[PDB]
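Trainee: Can you read through this structure? Questions will come right after.
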Amino acid sequence: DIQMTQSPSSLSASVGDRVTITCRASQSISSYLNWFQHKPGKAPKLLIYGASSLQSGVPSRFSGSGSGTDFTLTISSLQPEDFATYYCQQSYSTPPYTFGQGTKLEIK
Amino acid sequence: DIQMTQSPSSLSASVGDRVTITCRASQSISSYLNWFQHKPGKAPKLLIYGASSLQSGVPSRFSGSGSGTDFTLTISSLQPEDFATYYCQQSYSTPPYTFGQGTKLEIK
Amino acid sequence: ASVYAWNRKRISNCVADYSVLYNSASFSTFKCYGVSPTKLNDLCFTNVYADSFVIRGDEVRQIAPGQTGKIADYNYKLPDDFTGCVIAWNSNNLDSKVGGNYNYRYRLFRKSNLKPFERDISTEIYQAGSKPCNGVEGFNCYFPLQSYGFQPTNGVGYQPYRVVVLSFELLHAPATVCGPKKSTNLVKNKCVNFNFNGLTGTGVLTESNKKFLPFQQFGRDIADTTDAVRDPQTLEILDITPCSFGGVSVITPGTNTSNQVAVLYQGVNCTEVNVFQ
Amino acid sequence: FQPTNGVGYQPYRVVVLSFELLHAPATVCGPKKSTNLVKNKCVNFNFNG
Amino acid sequence: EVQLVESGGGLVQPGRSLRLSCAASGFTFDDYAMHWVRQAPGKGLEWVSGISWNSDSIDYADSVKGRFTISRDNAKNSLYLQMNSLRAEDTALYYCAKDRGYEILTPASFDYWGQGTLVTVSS
Amino acid sequence: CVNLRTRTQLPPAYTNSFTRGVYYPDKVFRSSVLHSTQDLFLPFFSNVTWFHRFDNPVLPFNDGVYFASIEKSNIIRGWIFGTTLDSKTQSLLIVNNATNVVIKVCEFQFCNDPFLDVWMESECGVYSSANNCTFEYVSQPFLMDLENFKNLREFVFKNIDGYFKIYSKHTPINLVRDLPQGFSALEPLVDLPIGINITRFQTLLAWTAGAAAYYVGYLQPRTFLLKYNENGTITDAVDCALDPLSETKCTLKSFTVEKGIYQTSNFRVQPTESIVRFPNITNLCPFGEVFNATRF
Ligand SMILES: *[C@@H]1O[C@H](CO)[C@@H](O[C@@H]2O[C@H](CO)[C@@H](O)[C@H](O)[C@H]2NC(C)=O)[C@H](O)[C@H]1NC(C)=O
Ligand SMILES: *[C@@H]1O[C@H](CO)[C@@H](O)[C@H](O)[C@H]1NC(C)=O
Ligand SMILES: *[C@@H]1O[C@H](CO)[C@@H](O)[C@H](O)[C@H]1NC(C)=O
Ligand SMILES: *[C@@H]1O[C@H](CO)[C@@H](O)[C@H](O)[C@H]1NC(C)=O
Ligand SMILES: *[C@@H]1O[C@H](CO)[C@@H](O)[C@H](O)[C@H]1NC(C)=O
């Protein structure tokens, strides 16, 4: 079994701020991490598949990085449509698609 | 110290089935894994030295794969002479030749 | 063995089969200079050299004619006209120790670059300065040999590699290392396509008592043309004569007048090819 | 740039040296000693490279 | 085609020593490494000790350090294993395995084994 | 071993080599042609050291040896080649004793006077110990008798490309104290495939002292023009750098020249020394600043 961990718990910023959300994996996953933006009112969406590959259909403001057992996600502006919960998912170990905990982001 | 783990505990198949035995290493061992077939009635034998190198003297039905912290062993047919216990051994870390636990295979 | 003490094995009297070597997949580097690996079967060589040693990972490229380097100059040198093949493979499973294998030595300093294909065994203390060493290591006294730090945890480019190079030499000597080819029966006095230990060519094998040839095999002419050859199976002096040459001149009147021709083969005694001489 | 990046994604500092040779007085020479000058004698001279 | 037969199994009290041997006949003993393996009656395999092709590099398992002294005799193709101060947990089955390489610390593993000799540590 | 000091001190004599020392350079058959080749040959009219009394000191081995001997009882047995000859380095040994030809490459312990004593031969005291032996070879069985001159034997030894090549020839002669003026072709005998390092050598002799002598000459790279007769044997040769007339014969590729003026080569004055003239600036280039920098 593999344990997937979230360093932040709750963050707050402004409309012109910049914060970084990091996700640590207990065992090496070799850059196979995914980030999801789960708006609590509707279905979740995907932002970055793989370590640093950005899916078509979302702004290029988001940027991911990391490999092995250390990963990070950053938002450059935190625009007024970015308040949501972000999850990090691994797809490399035998337990299929283990999700990390949430990370609420309320800008104030 | 390095911990060497065996995901399966006991498996059952048929004469025309196909099963995969996997062995997970806590720390990276860089494709330096060995597989042994220990018949409980006589001396154990070697099947695959290294990650995917097959020793001369045993059928080419067996096939190994994996590197880093994830490894797998598969048997294509499980013929009536393949009932035994299989061990995975690492030869890369400072604790010399750490063996994993057994994995009994009784076909029924 | 070590770099400065590279082994050399004599190969002779062989039915040499290189097909099994080509079909093996355990060699990462398989490079040949001047000979196609698929063509190694038919060729015959007078002698074969096999040199084996172990060097560092980054130095596998340095083993080539006209190459410069520390090992290239001070340890192992290849002739510029080298022909043969080079074989090398990694040996982490055999030549790596967690504490570091210190059994492999190579030379650091020496007076001058060594001539190709020669061995150095002397372990005298190198004089890097002016202070006489007198057998005592110290300042201006560097030991020329250094030991490789081979460990299983090291990087891929630094890993130990085992090197075996095959060099083929050809000269006017009875070849003793041949390939798995069947010798057929001899047919003479006809225009054939012979092959005498790799000596290809066409002609007629007339029986001629050219001379004694007490120890000689080939016979040459003004050009590089083998005139007489000695059979490899038995001991007889065959003679090579090329097939018939010539030209086709057409004797014709004007096509306005009529449509007839007359062919002339000049310099051809066409008892073998209204016939004139 | 971050310390956690992969081996292929790490930053690299590049320094390139370029030499130009033309009909100009050579100014960057190596550590070569200069000997005496001999006249009226067939010699192999080396004047500024 | 190789043969590996051991000896020295018996019944001894705790803290007492006994001596093992192992005969090799089917190969060339002068250029291979040898290992000793322990099989508990109700557990899996465990590595104990190993020696090189010559008596240069010797390694021991953590639980058997300072108690075991593995020897070697290249003259008559026979190795040894002197166990000192035996405890009750050392009542397992001991095999005499052979290494594929010539070093005590290599990816090369154990290709040929031999039928073990059972030892008991009890009164 | 055994030391013999009853040897009168004589300076080595000298004799004209004339036109001796021409062998077949390769194993290809040519007939009725004039072939020009470049090989290690003995120069024509060279200086040959002459030895006789028992005289067998150590002699150098630069690039080859033309060894000649005229005898009546075959005092010479074999030869010894090596560098140290004290089991410190590999050495070559050849003994053509009364039994057969024996060749060994083992490391021997040679004393300060290796020699054979003798009619029958009993004393075998050329060496004391032998270890780390590598190569051996024996020829076909043949027996040879132990008892002016009648025959002349001449040998050529070469050591190149890790091969020990021996050329030999044996011809009758009616001379006693003079080397024959004539031509004799040497055919190859054996080609030992052994890569020894040889710098010095010495000769063996087999109490009664005999009246005999042997001649020694040294080879050096020279160009020769060889003439083959109708039977493929060498009949005449021209040392191509002995004198200007020889150079003319090489250019025209013939052994006869008509009246006239011929152009042979080009004269060129060679340099004597070299001079270097560089400006005397001693400041070092700023490479530390380029490499040992913090922020690019
Ligand atoms: C600054 O650069 C110089 C040369 O480019 C370095 O000098 C050598 O460095 C090596 C490796 O540390 C030493 O073994 C030599 O003894 C040094 N030679 C001299 C003359 O200093 C120097 O190390 C560089 N500085 C730093 C801090 O790395
Ligand atoms: C090889 O050829 C020689 C040549 O005459 C012959 O005598 C001998 O019988 C041959 N041997 C074989 C095995 O064909
Ligand atoms: C042509 O060949 C025949 C028989 O082979 C011979 O009689 C005749 O003389 C030859 N022609 C010439 C011009 O020699
Ligand atoms: C041989 O050499 C000696 C001394 O070098 C010399 O005196 C003698 O003239 C030489 N022989 C001939 C034939 O020139
Ligand atoms: C060639 O040998 C023969 C013997 O068959 C001989 O008669 C002839 O004279 C030799 N050739 C020469 C040029 O001497």
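Here chain C follows Swiss-Prot for its numbers: 348-620, 641-644, in order, are the residues you see.
Determined by electron microscopy, 3.6 Å, according to the entry header.
Backbone N, Cα and C define each Cβ position, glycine as well.
Straight from Swiss-Prot, here's the annotation block:
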- C:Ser371 to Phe: In strain: Omicron/BA.2, Omicron/BA.2.12.1, Omicron/BA.2.75, Omicron/BA.4, Omicron/BA.5, Omicron/BQ.1.1, Omicron/XBB.1.5, Omicron/EG.5.1 (VARIANT)
- C:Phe456 to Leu: In strain: Omicron/EG.5.1 (VARIANT)
- C:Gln493 to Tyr: Reduced host ACE2-binding affinity in vitro (MUTAGEN)
- C:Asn501 to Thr: In strain: 19B/501T (VARIANT)
Trainee: What is the number of other Cβ atoms found within 10 Å of the Cβ of C:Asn501 (variant position)?
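Mentor: I count 17 other Cβ atoms within 10 Å of it.
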Trainee: Of the variant positions listed here (C:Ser371, C:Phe456, C:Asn501), which is spatially closest to C:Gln493 (mutagenesis position) when Cα positions are compared?
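Mentor: When the Cα distances are compared, C:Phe456 comes out closest.
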Trainee: Recorded positions C:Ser371, C:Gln493, C:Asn501: which sit with Cβ under 8 Å of a chain F Cβ?
Mentor: none
Trainee: Which residues, sitting 6 or more apart from C:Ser371 (variant position) on the same chain, put a CB under 8 Å from its CB?
Mentor: none
Trainee: Would you mind reading off the Cα separation of C:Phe456 (variant position) from C:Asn501 (variant position), to the nearest angstrom?
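Mentor: Cα-Cα, rounded: 26 Å.
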Trainee: Tally every other Cβ atom lying within 10 Å of the Cβ atom of C:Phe456 (variant position).
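Mentor: I count 15 other Cβ atoms within 10 Å of it.
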